[PDB]
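Everything below concerns the one structure shown next.
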Amino acid sequence: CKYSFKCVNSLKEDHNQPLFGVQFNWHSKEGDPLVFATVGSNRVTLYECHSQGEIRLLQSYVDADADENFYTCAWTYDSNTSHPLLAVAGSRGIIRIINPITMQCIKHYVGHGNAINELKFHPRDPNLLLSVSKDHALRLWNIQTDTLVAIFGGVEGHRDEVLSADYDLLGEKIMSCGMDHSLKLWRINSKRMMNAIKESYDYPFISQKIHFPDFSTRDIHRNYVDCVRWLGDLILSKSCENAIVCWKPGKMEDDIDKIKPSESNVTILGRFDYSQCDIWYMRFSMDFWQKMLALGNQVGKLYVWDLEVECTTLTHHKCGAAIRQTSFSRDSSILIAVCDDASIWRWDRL
Amino acid sequence: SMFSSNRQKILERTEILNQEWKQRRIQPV
Ligand SMILES: Cc1ncccc1-c1cnc(NCc2c(F)ccc3c2CCO3)n2cnnc12
Ligand SMILES: [Cl-]
Ligand SMILES: [Cl-]
Ligand SMILES: [Cl-]
């Protein structure tokens, strides 16, 4: 693999609880310092990367609920003020919108009847936040008008906890996955969904109840699916078989936008193999340009693959705890890994 | 090729997002 990295720094957060999420803020402009957020226990912490491997603590948000366990975070910006914003959620099933400048909660949303496993902002509209939950549903929120745009679930929705979801590059569709072993497609560029999004801006507000997905498959994995990401028109997803599967709906030649909801075929194109990563709740990530794929394992190894090849293994002798998530900086110069023992590892690209 | 065509879609779409990002001036944290 042509990609090489050097471990330049590490630290441990003093709460000693597992860190389940890490995200660089890809909205920061060129010239501004690289910043990332970590989430775990009832805390959200921000750090700035500086020269000579420096990981500078900025500040932390501690939830008033000592029993809250944050599982995910996502960055966005306020379209009216250009200020950054950070959304966080976890076991309480409450979405908190944090102002990262003050590290204070500015507003919150309730509605999910259980824990939230993932949050994702739409790539084109910074106000559209997607949440996925243990209640078997996905929810799309408009954080400018404080409205629940849509609930994806019901008759043909997920039948068990939803663990992951991702928008495609242009924000026309979502793929979700979970404990029912299924991967489901939800088109948000449908005339129904585009109009519902427009109505949420005009705005109690009546949410769309989307009971039926635009595609569904249980034929990629034979167990829970805990992470899914688009790779162009293709999909990457993982279960507990020490492999990330690259696949697509329909037959080899089928166009993603011509797939009918009743499509019964799937095409498996290949697998990215690894080892010692068969426990649940382990996420893989890609850089902005989708040239690198990264995944940590249960014994602290960090795998990196070059996606422009039709594997580099990053190890440090003191990094031995499970790596729950990783994040690349927008320019791919830094890769951060966070672990079960509250440790953070900084790897700089050579 | 399946790989070459999908890479081209990724390249075109990431360039669209990168141009949208270049036009923005989000305040630093
Ligand atoms: C409490 C707890 N103790 C011990 C181990 C794990 C968990 C836990 C973590 N994370 C989530 N969800 C977020 C989530 C996910 F959904 C899919 C993949 C993934 C993550 C974080 C890293 O990779 N949990 C949900 N219920 N328990 C959890
Ligand atoms: Cl993010
Ligand atoms: Cl419906
Ligand atoms: Cl599998």
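All chain A residue numbers match Swiss-Prot; in order, they span 78-280, 288-394, 401-440.
Using the three backbone atoms N, Cα and C, a Cβ is placed for every residue, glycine included.
For A:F97 to A, Swiss-Prot lists a mutagenesis experiment annotated as follows: Abolishes binding to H3K27me3. Close to A:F97 (mutagenesis position) in the fold, though at least 6 residues off in sequence, lie A:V116, A:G117, A:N146, A:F147, A:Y148, A:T149, A:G167, A:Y365, A:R414, A:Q415, A:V428, each with a CB less than 8 Å from its CB.
Cβ neighbour count for A:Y148 (mutagenesis position) (all protein chains, 10 Å cutoff from its Cβ): 21. DSSP assigns A:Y148 (mutagenesis position) to a strand segment in the three-state reduction. According to Swiss-Prot, the mutagenesis experiment A:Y148 to A carries this note: Abolishes binding to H3K27me3.
DSSP assigns A:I193 (mutagenesis position) to a strand. What Swiss-Prot says about the mutagenesis result for A:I193 to N is this: Impairs interaction with EZH2.
For the mutagenesis experiment A:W364 to A, the note given by Swiss-Prot reads: Abolishes binding to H3K27me3. Cβ contacts within 10 Å of A:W364 (mutagenesis position), excluding its own Cβ and spanning all protein chains shown: 11.
With a cut-off of under 6 Å between the Cβ and any atom of ligand 1, the mutagenesis positions A:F97, A:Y148, A:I193, A:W364 reduce to A:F97, A:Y148.
The Cβ neighbour count for A:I193 (mutagenesis position), using a 10 Å radius over every protein chain in view, is 27. Distance (Cα-Cα) between A:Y280 and A:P288, which enclose 7 unmodelled residues in the deposited structure, is 9 Å. Residues A:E394 and A:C401 bracket an unmodelled region of 6 residues, and their Cα atoms lie at a distance of 13 Å. Recorded residues A:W364 (mutagenesis position) and A:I193 (mutagenesis position) have their alpha carbons 15 Å apart, per Cα-Cα distance.
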